[PDB]
Amino acid sequence: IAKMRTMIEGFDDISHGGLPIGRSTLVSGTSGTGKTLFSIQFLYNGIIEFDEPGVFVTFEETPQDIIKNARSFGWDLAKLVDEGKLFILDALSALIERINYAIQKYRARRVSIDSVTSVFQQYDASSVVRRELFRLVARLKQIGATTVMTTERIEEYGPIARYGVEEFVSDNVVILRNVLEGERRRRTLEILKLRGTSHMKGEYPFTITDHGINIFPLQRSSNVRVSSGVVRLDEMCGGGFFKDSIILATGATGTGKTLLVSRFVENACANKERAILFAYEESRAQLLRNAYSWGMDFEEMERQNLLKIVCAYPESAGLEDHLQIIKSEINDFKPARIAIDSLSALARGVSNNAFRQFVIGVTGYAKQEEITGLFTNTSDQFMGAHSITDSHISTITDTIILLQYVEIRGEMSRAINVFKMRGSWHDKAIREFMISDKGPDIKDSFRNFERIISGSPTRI
Amino acid sequence: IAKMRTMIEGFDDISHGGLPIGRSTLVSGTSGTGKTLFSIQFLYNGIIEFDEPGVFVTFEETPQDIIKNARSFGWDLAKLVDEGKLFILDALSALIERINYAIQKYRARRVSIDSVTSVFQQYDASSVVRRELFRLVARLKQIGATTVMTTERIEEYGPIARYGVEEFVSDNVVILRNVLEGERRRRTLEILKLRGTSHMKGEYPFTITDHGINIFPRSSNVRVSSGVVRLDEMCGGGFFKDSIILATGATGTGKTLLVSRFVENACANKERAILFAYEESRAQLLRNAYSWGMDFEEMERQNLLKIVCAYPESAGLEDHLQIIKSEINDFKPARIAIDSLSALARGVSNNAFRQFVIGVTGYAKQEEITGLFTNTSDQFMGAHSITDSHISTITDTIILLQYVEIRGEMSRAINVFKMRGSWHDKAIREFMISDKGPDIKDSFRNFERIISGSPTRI
Amino acid sequence: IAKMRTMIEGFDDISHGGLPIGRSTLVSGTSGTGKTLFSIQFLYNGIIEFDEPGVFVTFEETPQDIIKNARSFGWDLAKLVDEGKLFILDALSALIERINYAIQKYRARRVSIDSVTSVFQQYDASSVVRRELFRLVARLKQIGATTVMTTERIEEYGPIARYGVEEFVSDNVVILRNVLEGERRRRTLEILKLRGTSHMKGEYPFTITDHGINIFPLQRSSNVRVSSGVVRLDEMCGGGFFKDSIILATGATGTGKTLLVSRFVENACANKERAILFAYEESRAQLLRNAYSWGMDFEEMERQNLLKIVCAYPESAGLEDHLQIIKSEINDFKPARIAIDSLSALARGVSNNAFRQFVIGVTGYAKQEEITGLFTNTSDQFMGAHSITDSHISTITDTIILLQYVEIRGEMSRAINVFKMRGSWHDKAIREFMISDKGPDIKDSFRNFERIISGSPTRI
Ligand SMILES: Nc1ncnc2c1ncn2[C@@H]1O[C@H](COP(=O)(O)OP(=O)(O)OP(=O)(O)O)[C@@H](O)[C@H]1O
Ligand SMILES: Nc1ncnc2c1ncn2[C@@H]1O[C@H](COP(=O)(O)OP(=O)(O)OP(=O)(O)O)[C@@H](O)[C@H]1O
Ligand SMILES: Nc1ncnc2c1ncn2[C@@H]1O[C@H](COP(=O)(O)OP(=O)(O)OP(=O)(O)O)[C@@H](O)[C@H]1O
Ligand SMILES: Nc1ncnc2c1ncn2[C@@H]1O[C@H](COP(=O)(O)OP(=O)(O)OP(=O)(O)O)[C@@H](O)[C@H]1O
Ligand SMILES: Nc1ncnc2c1ncn2[C@@H]1O[C@H](COP(=O)(O)OP(=O)(O)OP(=O)(O)O)[C@@H](O)[C@H]1O
Ligand SMILES: [Mg+2]
Ligand SMILES: [Mg+2]
Ligand SMILES: [Mg+2]
Ligand SMILES: [Mg+2]
Ligand SMILES: [Mg+2]
Ligand SMILES: [Mg+2]
């Protein structure tokens, strides 16, 4: 079965090529899942990417309503209909024969039918629907047309379609979900069924933007080293960070993760390299005050157009939304390094399943475009080394910088340790460090101390 | 009763030798479970293996659709149709004799009906379906043909079929499931009832490949090297030609270094190894391998190493298992490394993971392949992690890597925790990583509670 | 109410005698629960165990289909029908009067009717079913026949029968379940209702075999001692194990539970006593290599037909299946001791409810046939003594042998302790032991050590 490249970002990987030629693909989903958007995109790409005649059969939406809605993504459907590339049929065996006419009228190779369940108010029997839907899809294959069929769902995990019959008649079934968990919405796409071919199984996160549908399916390694912004840190990292690596700074709240992130972004702009600080905790105003109090001027770095600062709320938007914002902001500014401050902020009110996929996408994209990523994470234990082990995220990252509070003679001191550095020697010392108006002052390790990992040493 | 071999990989073991002969087998499941693939593959195998005539009664899909779909697995039903071994007849009691004729006009013994549900568009009421289903089963056993019967489900754990009557009529019931959990699909097959014989009970994982449906239902004293000399010493003269070894420790303890040395040592005795990476990409592995004084590029140049990379959460565990089988059955390795188990366990039930590990262990041991599996522990005390894992009791050797805090420094220790059928060193030995690999030094004799990861000097 | 002994293994205990005389017993259950098997067995036993005329009314299954299916258990229904003992009626007031004829025709005392819901396609109303089912069961009591009525269920915990009416009309209700949990199947039987008599309540595990249905409902104690295979162990056990006792060896993976099991089975075959090693971890091949490496030849013991080795997968079959395999393998080989290696393997993917019942059945049967059981269990904690306390299994067993890793001057040594010995003195010392090519070498305890239980002693 030959497959029509839909050119929908992510879908051509998931469907192993695209939609089977001369075969009817069902696309069911609840209200506002983005069926119509998918339906139109299918034809838009095909028309303007392989000169492919495209016929859009409407039912509830007027051609003007359709055409107006698609101007959110900057698609001129009137222009394509003016050039005789599109063919919107305003609107069950008369339309069937009508459909074939337009197909022969413009040598049509792509059809989208939105929506195919609106047409079953006159019938309230799954039987009648089956028989009529069978005849429709049967005739389309006789023609040899590649059609995207749209139906509606009441439940996110119920029947595939309204009469639980539409999926068994169709050759290909794509399920669009808009799942609600924790008062937050996550769009996912599943290819359930492609008769006579293969595909990736399960749901995949996706987002709707001015681009349209953007699905996230799931040689290099350079020995070239980039600085952390801190000299002793570079020395304990056996010469500094690899350019194409993910570093994680983990420690309890106020250990100095953002100071580390500030130097790392400072250092970028001190070599005329661009950096994006993705803030998810403190806002721009605070970050600038604290940055400046450490002897770094982010306004200056933002003045030189070397720094970009993107602060959002870790629970305003879904994780796939944050993933797409990060991608576009990178594909735009073209940074040499990014900082995510922080991951633990993006992980709250999220399943470990969804958060892993997120991190993998950021990690993978950082590595595929050769951007040095420094991600922060606030440990939910006082003993930092236990928190690291109780996290799949810590085993995905290449370098781990552990920041740890240690109680010393009635004082709350802090230590730093390059916990892990894949592909390099690193210092194994748990070094005392102070924060001043000039930043990290990494001193010596605690030679006279046992159980430093606990955060409550005893003198040896 | 006599059972007819389907030659479906796994099914003949689950059904204890195939399908009751002359008897009707219902195969229900939701859309895209592979009911059609099963029903053809039943007919295809029957003709190609046992010269057994096969009639395919179709309703929704046309005979051209069947062959076109069926040619995805490299099956030429058209060729078989030309030679009059197959028969596709397109489509209440008219068909009964219509199919009875064809069966008798071919001397046929294998029939598949896809799908009986699609035909009761106009009956419903359950009673009607039952009475009409009774006739089909009664008037197929009367002939005495062996028919795979396809039916539809709406739910993965609801009614067996659409009208909840089709199973009580059928002599044999096979339920095809495509269960969605954590946004991951898992295909399972179950034999609910086989009237008059025995069968394996409950669900079993399966996959659809270019081969079709693939269901998953000596001990020599020969030793092999780990790649590490003093490790071979502590293992009382290296590993076994067979046996599963588990390297287990916190993130960045040196599991992957041990795995590199183990795969290196295969390729340095002209033996083939497969490194199954599920964490670091091929790109990074090569740099890290090369930085330790090992040339993986050379090992792939010599065609003694094959590196298979994939995302743990990309495909299901059933899927990963078949990739490992196929990649083994092709490359024919002496040893494999799986880096890591704990990656593949992410967002999986312990039940599904246990079965997966049992499959890889048993397959590695059936074909006599030395497996070194890594596992990143979720505790700082590795001995505790080891004990809180059923996988740890399945492996024959356990290599524990332990971070230990010594004089304000994060040192690492290695201990041959367990080794079945052999003496091993019981010493918890300090080791360091250089640009040349493991330097396994001496045990910490002056320290108590080294198992904790935070010794007190004694 | 007098009760007809059905002779179905386990059922005569659960039903407190059997089925009430001249009374209709409903047996509902989903497809493949073993209703027909029960239905036939009822008559088979009755005919061939008390010369009891038996009439089987069919509906969907032909007499030839019925007769052919029952040859899986070696029942010659044709032979019983040839001798005029059986009476299969191929097939709603005509059959009612027809049924009475056969009853008078052969002096019938047992009737089975499979299935009684197939007859209600012509009626789709619970009312009509009730009225017709009432009349049927009413007439059978007028005759004074003891009939097993079979209906079907859609759900494992839904309505008793398809119209939720059939149980209220019947005098006796038996529910057959085939419950699916963890992709594993468990058959259970419940007696819900026996009007005018008593019975055991709740579900009871059961299995279907070449014997048919085999349900598991739920003077001696000898001071005679049997050896463990280990001499010091016998000494610390104050003379060795009691013949009719359950010993549990618990410890972390690789502590030496199987070595203990190997000596225990070796010792049996060194006194010309038969032993069954039930392996659920390592397979025969490995066990023999490791056995032989400890100076024990299991091939030799299997050669002398003194050892049997049954290794299965702890998650191939259900727990009730494993219980029936153990029973048949014992009732066959007639061992003096058994070893289960191990319980923790059989406990994975199982509820504590189901696993307790399993252990109780093995324990009870071991004790009722006077077989010395040594069961192994891998502790899921490093501190073995904590694992013992966090287990109901450990309080059921008579003797507990604790195997414990202990960290001594940079070495991973192991200790052994007879934790508990009901009905005897035992050594209370936590003794260091080594494993060599000759097996356990139990040495001395750690007199100079505190917190040995932790697995990380400190020097005293
Ligand atoms: N420019 C845009 N930016 C963000 N979201 C957009 C944009 N344009 C459209 N959308 C999203 O697309 C959704 C509608 O998509 P579409 O019309 O394809 O849905 P549908 O499933 O066909 O709806 P229905 O089933 O109700 O007809 C809106 O709810 C909106 O959130
Ligand atoms: N060549 C192939 N390689 C891999 N997977 C394949 C291949 N061909 C088919 N499949 C898988 O098998 C599915 C088709 O199976 P099949 O058509 O038998 O399903 P079905 O249960 O009959 O569906 P329906 O109820 O819609 O008729 C595809 O959706 C895909 O997941
Ligand atoms: N010899 C045997 N060994 C093992 N299992 C057997 C054997 N004989 C029969 N069975 C089991 O018995 C089951 C069928 O039992 P039975 O026919 O009594 O079920 P039922 O509930 O009456 O079925 P239905 O409701 O579909 O008519 C089969 O699924 C099979 O697992
Ligand atoms: N060239 C080198 N020289 C010295 N030490 C090195 C070198 N390369 C790596 N190391 C050390 O070895 C570690 C890498 O070991 P490896 O990546 O095999 O560990 P791991 O436990 O498998 O890690 P992960 O949990 O990320 O999978 C580094 O963290 C560092 O301590
Ligand atoms: N030939 C041998 N010589 C010396 N020690 C041996 C020998 N064989 C095994 N051992 C020791 O015994 C251990 C294995 O013993 P055994 O298999 O009885 O343990 P177990 O607790 O049953 O393990 P598992 O959890 O894998 O079932 C090895 O790890 C090793 O310490
Ligand atoms: Mg719409
Ligand atoms: Mg911060
Ligand atoms: Mg099909
Ligand atoms: Mg690693
Ligand atoms: Mg039955
Ligand atoms: Mg053991």
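Swiss-Prot numbering applies to chain C: residues 18-108, 123-249, 256-497, in that order.
Each Cβ is built from the backbone N, Cα and C atoms, and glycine gets one as well.
These come from Swiss-Prot:
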MUTAGEN   C:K52 to A  Induces an arrhythmic phenotype, significantly reduced ATP-binding
ACT_SITE  C:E77  active site, proton acceptor in CI (KaiC 1)
MUTAGEN   C:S146 to P  CI hydrolysis rate halves, increases period of the circadian rhythm by nearly 50%
BINDING   C:290-296, C:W331, C:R451, C:457-459, C:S461, C:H463, C:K465  ATP 2 binding site
BINDING   C:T295, C:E318  Mg(2+) 2 binding site
ACT_SITE  C:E318  active site, proton acceptor in CII (KaiC 2)
MUTAGEN   C:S431 to D  Poorly phosphorylated by itself or KaiA, mimics phosphorylation of this residue
MUTAGEN   C:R468 to C  Higher affinity for KaiB, extends the period of the circadian rhythm to 55 hours
Result for ligand 5 contact check over recorded positions C:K52, C:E77, C:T292, C:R451, C:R468 with Cβ cutoff under 6 A is C:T292
Sort the recorded positions C:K52, C:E77, C:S146, C:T295, C:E318 by C-alpha distance from C:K465 (ATP 2 binding site) and give me just the closest. C:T295
Among C:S146, C:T295, C:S431, the most crowded of the recorded positions [Cβ within 10 Å]: C:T295
Between C:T292 (ATP 2 binding site) and C:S431 (mutagenesis position), find the distance joining the two CA atoms and give it rounded to the nearest Å. 18
The residue listed as 'active site, proton acceptor in CI (KaiC 1)' sits from C:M458 (ATP 2 binding site) (Cα to Cα, rounded, in Å) at a distance of 59
Let's check the environment of C:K52 (mutagenesis position): how many other CB atoms sit within 10 Å of its CB? 25
Neighbour count check, CB within 10 A, over recorded positions C:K294, C:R451, C:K465, C:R468; minimum at C:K465
Give me the non-local Cβ neighbours of C:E318 (Mg(2+) 2 binding site): same chain, 6+ apart in sequence, Cβ-Cβ under 8 Å, ordered along the sequence. C:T295, C:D378, C:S379, C:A382
What three-state secondary structure does DSSP assign to C:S146 (mutagenesis position)? coil
Of the binding-site residues C:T290, C:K294, C:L296, C:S461, which ones put their CB under 6 Å from ligand 2? none
Quiz question: given the recorded positions C:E77, C:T290, which has the greatest number of C-beta atoms lying within 10 angstroms of its own C-beta? C:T290
To see if you understand the setup: which same-chain residues, six or more apart in sequence, place their Cβ under 8 Å from that of C:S461 (ATP 2 binding site)? C:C274, C:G275, C:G276, C:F279
List every residue in the same chain as C:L296 (ATP 2 binding site), at least 6 positions away in sequence, whose Cβ is under 8 Å from its Cβ. C:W331, C:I472, C:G476, C:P477
Chain B neighbours, restricted to the recorded positions C:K294, C:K465, C:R468, by C-beta under 8 angstroms: none
Quick note, C:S431 (mutagenesis position) and C:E77 (active site, proton acceptor in CI (KaiC 1)): C-alpha atoms separated, nearest Å, by 50
Running the recorded positions C:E77, C:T290, C:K294, C:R468 through a 10 angstrom C-alpha radius around C:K52 (mutagenesis position) leaves none
For ligand 11, pick out the recorded positions C:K52, C:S146, C:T290, C:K294, C:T295 that have a CB under 6 angstroms away from one of its atoms. C:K294, C:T295
